[PDB]
Amino acid sequence: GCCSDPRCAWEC
């Protein structure tokens, strides 16, 4: 999932 991108680790 997108948690591996900092720009999607806010609320992932």
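Sequence positions for chain A are given in Swiss-Prot numbering; the residues included correspond to 5-16, in order.
Per the header of the entry, the method used was solution NMR.
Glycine too: its Cβ is placed from the backbone N, Cα and C atoms.
Swiss-Prot gives this note for the published mutagenesis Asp9 to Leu: Reduction of toxicity. Counting Cβ atoms from all protein chains shown, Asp9 (mutagenesis position) has 9 others lying within 10 Å of its own Cβ.
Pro10 to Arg appears in Swiss-Prot as a mutagenesis experiment; the accompanying note says: Loss of ability to compete with alpha-bungarotoxin. DSSP assigns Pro10 (mutagenesis position) to a helix. All chains included, 8 other C-beta atoms sit within 10 angstroms of the C-beta of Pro10 (mutagenesis position).
Listed in Swiss-Prot as a mutagenesis experiment, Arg11 to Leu is described as follows: Reduction of toxicity. Counting Cβ atoms from all protein chains shown, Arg11 (mutagenesis position) has 6 others lying within 10 Å of its own Cβ.
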